[PDB]
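To start, I am sharing the structure in question, which I have written as structure tokens.
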There are 4 protein chains.
Amino acid sequence: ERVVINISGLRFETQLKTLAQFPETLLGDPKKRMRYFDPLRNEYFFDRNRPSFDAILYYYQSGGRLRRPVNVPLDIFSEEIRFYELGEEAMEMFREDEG
Amino acid sequence: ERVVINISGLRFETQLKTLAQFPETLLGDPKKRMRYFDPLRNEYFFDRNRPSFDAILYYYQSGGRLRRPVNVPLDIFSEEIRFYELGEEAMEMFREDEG
Amino acid sequence: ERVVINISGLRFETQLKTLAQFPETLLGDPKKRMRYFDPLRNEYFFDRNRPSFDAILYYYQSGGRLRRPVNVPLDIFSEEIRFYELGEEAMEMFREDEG
Amino acid sequence: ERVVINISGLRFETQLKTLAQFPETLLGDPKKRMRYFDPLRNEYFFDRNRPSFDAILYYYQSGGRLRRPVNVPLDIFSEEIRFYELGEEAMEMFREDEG
């Protein structure tokens, strides 16, 4: 499949297999992402920061590369990582690499 | 409840409860935002600055974090904060973080 | 009246009256913008640089201020201002500030 | 003829003749880009980085200007140049500007 993820009006579309790669995360776990599903529009909706999501999606697309865009402040971006439940392992790697 | 905010063609979506974080602002007060509403398309339309708005919306979503996008000059973002009536406190946090 | 401008897929919406302020420009002149009109979709289409268009739109929305976004290189932006035919004074005022 | 390129839900639109300015690349070659075509939607689909793609399409539109968007890191953008197969000539030149 493909899946549509709507971040505060900005629509993203990715393969189902892209998200299924990390099944423990919010987006990869069918039980966690269902809380954000909108059956009326067949999409997931998040009322959240928009610039961060390119990098959150690239984490999946790249198979594990977590990079903060230069224009997204570290505090904001770290809050999004935790929200999307990328995991402490992932955060670990990211931490060092940043500060 | 969901609300759509169209900034010069750029679509934003959020919840009524998110705008309710700051009820005395333009978007938070029904009386102030009502002149920009379009019942036909079921959205609010502003013929304004596109690159500024994701940070204005994120201010509500974060419960008060106002950060000027790097690509938007100080005086352009200053006018948008003023127009959206974000308040003296938001205007003081803007000043402090910019100089 | 409302006008839709599609820049390589990125849709901008503005009032016809916003474009009407500068009638010697490409977008303000009915005879110049007709070449890029798509009568099927009821929109103007430009197969051009996307990031520069926020500043083009700002020229109209601001009542004639021409400013270069920090992440758009000057050679690219200068080509875009020429193409949209914003004018000599516009460019000269732009030139000066820049240099 | 017009063509729609959907990069992770972000729809870019251009002309066939624009892609044909570099026939040896992925998007310029029918034999390479058809693997990403979506029969049902009449568009190409890439489950790839969004902010990189405006610069990739602009490379075609401009006739060879390849510039990394400030917000996209060097390694991520480099990977995109390779994927879209812009060529060794184009990559060499791109290496010079960053260093």
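Heads up, chain D uses Swiss-Prot numbers, so what you see runs 33-131.
Determined via X-ray crystallography, 1.6 Å.
Yeah, the Cβs are placed from backbone N, Cα and C, and that goes for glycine too.
Pulled these features from Swiss-Prot for this protein:
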- D:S40 to A: No effect on channel opening (MUTAGEN)
- D:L42 to A: No effect on channel opening (MUTAGEN)
- D:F44 to A: Alters voltage-sensitive channel opening (MUTAGEN)
- D:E45 to A: Loss of channel activity (MUTAGEN)
- D:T46 to V or A: No effect on tetramerization. Alters voltage-sensitive channel opening (MUTAGEN)
- D:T46 to D: Impairs protein folding. Loss of tetramerization (MUTAGEN)
Checking interface proximity: list the mutagenesis positions among D:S40, D:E45, D:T46 whose CB sits under 8 Å from a chain A CB, in sequence order.
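Only D:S40 pass the 8 Å Cβ test.
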To the nearest whole angstrom, state the Cα distance for the pair D:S40 (mutagenesis position) and D:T46 (mutagenesis position).
17
Restricting to the same chain and to sequence separations of six or more, state which residues have a Cβ under 8 Å from that of D:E45 (mutagenesis position).
D:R34, D:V35, D:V36, D:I37
For D:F44 (mutagenesis position), just count the other CB atoms lying within 10 A of its CB, please.
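Its Cβ has 21 other Cβ atoms within 10 Å.
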Under 8 Å Cβ to Cβ from D:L42 (mutagenesis position), same chain, six or more residues apart: give me those in sequence order, or none if nothing qualifies.
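Once residues fewer than 6 apart are set aside, D:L42 (mutagenesis position) is near D:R82, D:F85.
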Once the chains shown are all counted, how many other Cβ atoms turn up within 10 Å of the Cβ of D:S40 (mutagenesis position)?
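For D:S40 (mutagenesis position), the 10 Å Cβ neighbour count is 23.
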Using Cβ atoms only, which residues of the same chain lie under 8 Å from D:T46 (mutagenesis position) while being at least 6 residues apart in sequence?
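Listed in sequence order, they are D:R34, D:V35, D:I37, D:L89, D:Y92, D:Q93.
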